[PDB]
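J.: Right, I'll just put the structure down here and ask away after.
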2 protein chains.
Amino acid sequence: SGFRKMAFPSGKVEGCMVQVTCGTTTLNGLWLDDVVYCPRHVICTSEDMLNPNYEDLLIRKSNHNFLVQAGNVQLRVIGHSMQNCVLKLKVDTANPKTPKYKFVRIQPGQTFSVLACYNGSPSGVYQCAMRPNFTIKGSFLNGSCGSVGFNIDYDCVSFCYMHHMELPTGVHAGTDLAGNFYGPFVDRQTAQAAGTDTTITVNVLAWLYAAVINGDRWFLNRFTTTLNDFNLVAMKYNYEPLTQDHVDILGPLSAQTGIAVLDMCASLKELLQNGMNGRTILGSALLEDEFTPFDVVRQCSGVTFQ
Amino acid sequence: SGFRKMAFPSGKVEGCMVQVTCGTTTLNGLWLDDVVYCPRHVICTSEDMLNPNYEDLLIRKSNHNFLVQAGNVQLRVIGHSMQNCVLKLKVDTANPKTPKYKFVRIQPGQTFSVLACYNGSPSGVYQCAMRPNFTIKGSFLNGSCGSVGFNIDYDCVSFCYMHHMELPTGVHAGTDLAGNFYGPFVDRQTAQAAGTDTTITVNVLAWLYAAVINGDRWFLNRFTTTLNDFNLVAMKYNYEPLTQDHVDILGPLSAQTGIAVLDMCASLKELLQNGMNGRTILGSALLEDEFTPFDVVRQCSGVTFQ
Ligand SMILES: *[C@](O)(C(=O)NCCCCCC)[C@H](C[C@@H]1CCNC1=O)NC(=O)[C@@H]1[C@@H]2[C@H](CN1C(=O)[C@@H](NC(=O)NC(C)(C)C)C(C)(C)C)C2(C)C
Ligand SMILES: *[C@](O)(C(=O)NCCCCCC)[C@H](C[C@@H]1CCNC1=O)NC(=O)[C@@H]1[C@@H]2[C@H](CN1C(=O)[C@@H](NC(=O)NC(C)(C)C)C(C)(C)C)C2(C)C
């Protein structure tokens, strides 16, 4: 037993990280087959930086302007193209460590592992959620651009995030691996703010089920609630609406614990209305919302990756 | 910015995990050069299990009794020996993925990454501390024995933990990689209890410094305290004594933030005495004690591994 914020094993992604240097800018790239993916603002400088036109900026570049450093081995760029806000550098060598992979654009509320990197070298791995306001609460210092987020599904790495920038509230914004920002953000220094966030209700419920699976039983009650009456309480506390689809997804966990989803909603209602009164759940004094129903099942049943 | 429970990149350890099967028991082993390390209770059965004599049990074993499965490749055991509570299986093949490594026995309060594994396949990675009572609050299901904990220091993996068992409170006990249990535990089903735990004071202080580095400034105060007067308050709240050595270790963080260590102690004092009053620090409503001073510096300055 026990329940931890668990990341996927990072080895499959570690073997893909490279350093991309252009001009005075150095950041991380992702090397899959013979392509290196990195944020397009690597072609920017200290003054391009306020309102650049990346199409103009890129037409002015030559392949030899791109230093791609794969460990102590230099990779030669033989072509480049821009796809939305990512740059794709064609190199003459296919990454022999390329895992089976997919690029996926995730929905808010879904979680993923982030491999934080500097100068092409991994620093650490941690678990994140895509917040409802399309930011992530990451841990990113200067130089971390191009670090990626990912899930692993049996043997396949599903890349879902590449880091671009930090918002003045200390949260982070980035793109999918096809260069489309999550949320309304743009890779331009103009005023941008995250937008009001909300708590991921279906994930809180999953985590309460995790608690029950692990022996925290104390927040349960005899009551039930309707979805409607629950959602009226959730809105007051800035929680995302719970949909019948969320209820269906929580089915397996409800069946394993014997606690109907709507009964667990009645428990969440009382926790919102009464607080936790100096008690903890799974070692937290807050209601945790960065575990999906799938995360809970994976960790409570022991799914591996090969 | 941002601050997360960060694990080390796990790839160097993923390449060392194997499956060890003997009799009806299957667990994980660690393959370094031509040796596989695993818990000695792999030689146990459903009834050996209450009071085994592992020396007798092992003399009765043959090399061919040990199935070591490295992916879809079987490793032949050519020798075996017991070292305390770990079994060392000599195999005919050296692991080509063997990283630079050391075996280290850590002190309580020190943190490490755990690569949770089942059937030789990694499931997830998370960060732990060795509690003052020599347990760890892990996430371990049946089959996880032989998963290891580790730190990485530039290019060197320092293995510090191998998982053996779960205590009735849902916490975990194990050994160093030389098979010596942390704490008073034994690999025998007899009554054993963790012992009263305490909070790791020097780590809480490190995490408050992390908060200041990241812009949470609110818990600070104008006051100071003596070490003596601080430790009198810490004892009341079941905190470990803070030593002058801890104060010295916190020096760099104190110098970077401009907050004297004893001034941060005065802040911790008021947090213990007053609670947090519905506020959070670094996204937690509890005082966090599983970041060491080194963890904070590493994450707030961006140290990598190559
Ligand atoms: C990222 O570019 C990086 O790691 N680069 C390494 C090389 C030095 C700079 C190259 C451009 C970096 C990651 C940031 C740094 C701190 N935390 C992070 O996550 N991204 C950026 O530097 C992006 C980049 C340029 C600015 N920027 C920022 O993140 C800005 N933030 C904003 O300007 N935000 C608003 C636009 C919303 C106001 C800071 C101030 C944090 C540097 C672009 C946005 C093109
Ligand atoms: C570990 O052996 C394992 O993963 N093995 C896989 C093969 C099946 C059993 C082989 C022995 C397993 C990990 C445990 C399981 C649940 N959580 C874990 O961390 N360890 C054990 O099964 C150890 C092993 C035998 C019992 N045991 C336990 O952990 C016991 N706990 C205790 O008996 N604890 C006291 C001795 C303190 C009472 C449980 C009940 C959790 C199975 C030994 C201790 C030799």
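For chain B, we keep the numbers from Swiss-Prot: what you see runs 3264-3569, in order.
Cβ atoms here come from the backbone N, Cα and C positions, even for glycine.
Okay, so Swiss-Prot annotates it like this:
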- B:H3304: active site, for 3CL-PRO activity (ACT_SITE)
- B:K3353 to R: In strain: Beta/B.1.351 (VARIANT)
- B:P3395 to H: In strain: Omicron/BA.1, Omicron/BA.2, Omicron/BA.2.12.1, Omicron/BA.2.75, Omicron/BA.4, Omicron/BA.5, Omicron/BQ.1.1, Omicron/XBB.1.5, Omicron/EG.5.1 (VARIANT)
- B:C3408: active site, nucleophile (ACT_SITE)
- B:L3468 to V: In strain: Zeta/P.2 (VARIANT)
J.: Pop the Cα-Cα gap between B:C3408 (active site, nucleophile) and B:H3304 (active site, for 3CL-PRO activity) into the table, whole Å please.
T.: 9
J.: Measuring Cα to Cα, how many angstrom lie between B:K3353 (variant position) and the residue listed as 'active site, nucleophile'?
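T.: Each residue's Cα considered, B:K3353 (variant position) and the residue listed as 'active site, nucleophile' end up 19 Å apart.
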J.: I need the least crowded one of these recorded positions (B:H3304, B:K3353), counting other C-beta atoms within 10 angstroms of each C-beta.
T.: B:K3353
J.: What Cα-Cα separation, expressed in whole Å, is found between B:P3395 (variant position) and B:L3468 (variant position)?
T.: 16
J.: My understanding is the cutoff is Cβ-Cβ under 8 Å with a sequence separation of 6 or more in the same chain; which residues meet that for B:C3408 (active site, nucleophile)?
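T.: Once residues fewer than 6 apart are set aside, B:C3408 (active site, nucleophile) is near B:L3290, B:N3291, B:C3301, B:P3302, B:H3304, B:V3305, B:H3426, B:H3427, B:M3428.
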J.: Please check each of the recorded positions B:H3304, B:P3395, B:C3408, B:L3468 and report the ones with a CB atom less than 6 Å from an atom of ligand 2, ordered along the sequence.
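T.: The recorded positions passing the 6 Å Cβ test are B:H3304, B:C3408.
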J.: Please work out which residue of B:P3395, B:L3468 has the most C-beta neighbours within 10 angstroms of its C-beta, and give that one of the variant positions.
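T.: Result of the Cβ crowding comparison: B:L3468.
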